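Have a look at the structure below before the remarks.
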Amino acid sequence: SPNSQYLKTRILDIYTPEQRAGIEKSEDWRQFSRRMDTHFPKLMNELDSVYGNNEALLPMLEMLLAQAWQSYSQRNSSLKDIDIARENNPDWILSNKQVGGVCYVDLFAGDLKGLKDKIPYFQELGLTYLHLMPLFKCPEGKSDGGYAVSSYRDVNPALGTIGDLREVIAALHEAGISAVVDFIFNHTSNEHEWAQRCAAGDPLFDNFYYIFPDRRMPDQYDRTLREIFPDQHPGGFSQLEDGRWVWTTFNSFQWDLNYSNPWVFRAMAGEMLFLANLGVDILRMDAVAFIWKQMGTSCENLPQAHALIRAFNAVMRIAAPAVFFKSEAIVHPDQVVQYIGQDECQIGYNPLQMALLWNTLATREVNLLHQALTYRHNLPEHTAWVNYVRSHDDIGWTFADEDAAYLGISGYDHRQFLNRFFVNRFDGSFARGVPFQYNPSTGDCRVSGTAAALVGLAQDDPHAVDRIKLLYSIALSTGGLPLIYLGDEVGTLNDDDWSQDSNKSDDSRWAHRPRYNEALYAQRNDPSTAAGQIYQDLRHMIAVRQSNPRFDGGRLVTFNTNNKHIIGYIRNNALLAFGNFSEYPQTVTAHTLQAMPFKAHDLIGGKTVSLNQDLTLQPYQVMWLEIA
Ligand SMILES: OC[C@H]1O[C@@](CO)(O[C@H]2O[C@H](CO)[C@@H](O)[C@H](O)[C@H]2O)[C@@H](O)[C@@H]1O
Ligand SMILES: OC[C@H]1O[C@@](CO)(O[C@H]2O[C@H](CO)[C@@H](O)[C@H](O)[C@H]2O)[C@@H](O)[C@@H]1O
Ligand SMILES: OC[C@H]1O[C@@](CO)(O[C@H]2O[C@H](CO)[C@@H](O)[C@H](O)[C@H]2O)[C@@H](O)[C@@H]1O
């Protein structure tokens, strides 16, 4: 494989002698040159591990690096300042100062200009991170909520222009808020130019997707493929009008890009540089698990998939150091954590903690949650979890069957219970969720519904508000960057009428994608309403998290409460958090607390608590005790 020095001399060959001389003395080239030397070896290594002796590898690499230079050269000075800032502070993602939020621009604020006007609200809430859902052009009608991309550069006209987006990103930065957007790199819509030209036989786009002449290959692959949306189609393939079959892991209108073609990597890398120069701070790496296929395997989490992601990482270290990756891997816990690494995805969703929060509310038993917090919470240095309560997607019970078996719990039977409970098919359940993708051949099923609908707020369960506070308290204090599903902070319920829209009727996830509720947000400062109670409670926890150093970092140690209903953990050996998942008063004995100071201040309720005697927590009460 070639080296950094050689490649750089060739990149400069596009200039005349006088220009070349000038470029080599510029600060921009100096920085680019240093980063090339430091990070190129990784880029070469990862790419080689995937493409090997592929003839197109070197040519593709030189083209990409040429684009890399032009991209960095054009990169705005403000962004270049951030590049340096994050190079010197890789742990900014681990600061307790960070609190994120996510919303659809259209549902939450109408359009981009409307969103820009909501920025004062985000500052009021205390956000420092904002993820905006798919913003670019997609098919009219059904596009999997924007996840079927028809253009990575043309903004969805209904939202505004690429110009409004630039202003939004600049405004966010002015307010001290990082811009987070999706990098849907595993597939494009079937209306994307690449897909159209590839299917039409354009040699320029040959091998950009996985297309087969018949069911021979598809049938063989399907033997080991997991179905994501079985409601839509079986296996992972869809048939074209001409009879051929195309790999479609998700919806039939979403075609998986073929990364076994180095030109696909180059193409997507170019798109990443485009987003990078808009000022994006974090790219949500959508469906990272599926970017590599291999007959005989599940085609998920394969070695090449990780290598490719690490190659993309190297590209940013070279041409846009400020850009970090947020891994979206909703799979087995042993697989989830493998995507998280300083040289891969610096942060990633923590589906395990999330799913177990809901699990514990249902069972009133923290065994699984405790297990996860004890054995699967801490991460490598310079990386962090993105802890959440809900997202734009359904809830999947992604806990490990192996872990559950250690506790005498049958994973399969347990999920059957959880699914019945959360769709209100279990005596006494307070949840009002909706089924999503019940798979007759596997028994699997997920849950749709807002946090408020799942805790019983729709029917005004008196514990509803407290349940919400409990869930968010854990995501905000366990260690990592907490992500708030905007709307949850005022108790927004389901979009009861989603099933009336023919474009949404077959996707229950829209039940938990309601628009901005004017009535609820208008009540946020009224302590007599559910909206105000939830809002003030979450705002308080956010304020405490950001101002109290005890929450800094992502490391934690669990504390055995000796009460199956109470979760316990310690942050920085100075903050003892307790969470009662029972609707009844629960006690932590004086005996269990012997090692703690006799008195401790509770950051939640603001009172001094005695720890040299039995400590009784009210239903769903949460305590953040400063023990140091
Ligand atoms: O500058 C190094 C050296 O490269 C040569 C080829 O050996 O020319 C290349 O670089 C020039 C300046 O960037 C380009 O104008 C030229 O087209 C390119 O081939 C030498 O001529 C030059 O001394
Ligand atoms: O067949 C799977 C996978 O292999 C690739 C790798 O380039 O194509 C190879 O196999 C094809 C069918 O046998 C050949 O026509 C092709 O020349 C060969 O490189 C991928 O294109 C394909 O997805
Ligand atoms: O149940 C309401 C509504 O949800 C949809 C769309 O997601 O299907 C879900 O519910 C069905 C019945 O429980 C499941 O069989 C299906 O797998 C699940 O996605 C609509 O089809 C249904 O009308």
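Please read every residue number as a count from 1 along the shown chain.
If you're wondering, the header gives X-ray crystallography, 2.0 Å.
Each residue, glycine too, has its Cβ placed from N, Cα and C.
The active site, nucleophile annotation in Swiss-Prot covers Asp286. Of all the Cβ atoms in the protein chains shown, 19 others lie within 10 Å of the Cβ of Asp286 (mutagenesis position).
Within the same chain, residues at least 6 positions away in sequence whose Cβ sits under 8 Å from that of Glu328 (mutagenesis position) are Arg284, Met285, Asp286, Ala287, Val288, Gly348, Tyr349. Swiss-Prot lists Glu328 with the feature active site, proton donor, giving a curator's inference as the kind of evidence.
The Cβ neighbour count for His392 (mutagenesis position), using a 10 Å radius and every protein chain shown, is 19. The substrate binding site annotation in Swiss-Prot covers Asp144, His187, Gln254, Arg284, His392, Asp393, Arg509.
In Swiss-Prot, the entry for mutagenesis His187 to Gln (Swiss-Prot position 195) states: 98% reduction of activity. The structure shown retains the original residue. Using a 10 Å Cβ-Cβ cutoff, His187 (mutagenesis position) registers 27 neighbours. In the three-state DSSP scheme, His187 (mutagenesis position) falls into the strand class.
In three-state terms derived from DSSP, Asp286 (mutagenesis position) belongs to neither a helical nor a strand segment and is classed as coil. Among the mutagenesis experiments that Swiss-Prot reports, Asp286 to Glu or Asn (Swiss-Prot position 294) is described with the note: Complete loss of activity.
Taking all protein chains in view, 22 other C-beta atoms sit within 10 angstroms of the C-beta of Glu300 (mutagenesis position). Annotation of the mutagenesis experiment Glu300 to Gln (Swiss-Prot position 308) in Swiss-Prot: No effect.
According to Swiss-Prot, the mutagenesis experiment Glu328 to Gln (Swiss-Prot position 336) carries the annotation: Complete loss of activity. Taken residue by residue with DSSP, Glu328 (mutagenesis position) is part of neither helix nor strand, so it is coil.
One entry in Swiss-Prot concerns the mutagenesis experiment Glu344 to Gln (Swiss-Prot position 352). Its note says: 30% reduction of activity. Its own atom aside, the Cβ of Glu344 (mutagenesis position) has 24 Cβ atoms within 10 angstroms in the protein chains shown.
DSSP assigns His392 (mutagenesis position) to coil in the three-state reduction, outside any helix or strand. Here Swiss-Prot describes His392 to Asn (Swiss-Prot position 400) as a published mutagenesis experiment; the accompanying note says: 97% reduction of activity.
Listed in Swiss-Prot is the mutagenesis experiment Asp393 to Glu (Swiss-Prot position 401), annotated as follows: Almost complete loss of activity.
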C-alpha spacing of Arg509 (substrate binding site) relative to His392 (mutagenesis position), in angstrom: 7
Residue pair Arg509 (substrate binding site), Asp393 (mutagenesis position) - Cα distance, angstrom, rounded: 6
Residue among binding-site residues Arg284, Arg509 with least C-beta crowding, 10 angstrom cut-off: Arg509
DSSP-derived class (H/G/I helix, E/B strand, else coil) of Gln254 (substrate binding site): strand
Which of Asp144, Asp393, the listed recorded positions, has fewest other Cβ atoms within 10 Å: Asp393
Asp393 (mutagenesis position) and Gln254 (substrate binding site), distance between Cα atoms, whole Å: 17
All-chain count of other Cβ atoms within 10 Å of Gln254 (substrate binding site): 29
Euclidean distance between Cα atoms of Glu300 (mutagenesis position) and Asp393 (mutagenesis position), Å: 19
Rounded Cα-Cα span from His187 (mutagenesis position) to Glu300 (mutagenesis position), Å: 14
